[PDB]
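Chemist: Starting off with a structure, shown below.
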Number of protein chains: 2
Amino acid sequence: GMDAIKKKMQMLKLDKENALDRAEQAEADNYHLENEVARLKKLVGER
Amino acid sequence: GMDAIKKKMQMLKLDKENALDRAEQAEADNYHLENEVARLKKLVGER
């Protein structure tokens, strides 16, 4: 009924928010990892 | 009410899926980057 579908919509919003947080965290980690790869590339040298 | 609710849940689901896609692809890139960090750290001698 109404209450069940309203709850399912609630849980989907939470699922979306969590997925977006997950994406943002991964993209932030990516930023740092790009820096770290660049740092180590400079130590090893050109290639 | 219930008809509009189902329609909203559809948009939320598209939203959730798009974010999950962003997350999975950011984490895939991170896996790649972490493997490169490991390879380069081994060459250099870093922890």
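Here, residue 1 is simply the first one shown, and the rest follow in order.
Here the Cβ of each residue, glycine as well, is placed from N, Cα and C on the backbone.
Quick paste of what Swiss-Prot says about this protein:
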MUTAGEN   A:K16 to N (Swiss-Prot position 15)  Impairs interaction with LMOD2 and TMOD1
Chemist: For A:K16 (mutagenesis position), which DSSP three-state class applies?
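Modeler: SS state of A:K16 (mutagenesis position) = helix.
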Chemist: Provide the number of Cβ atoms within 10 Å of the Cβ of A:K16 (mutagenesis position), excluding the reference atom itself.
Modeler: 20
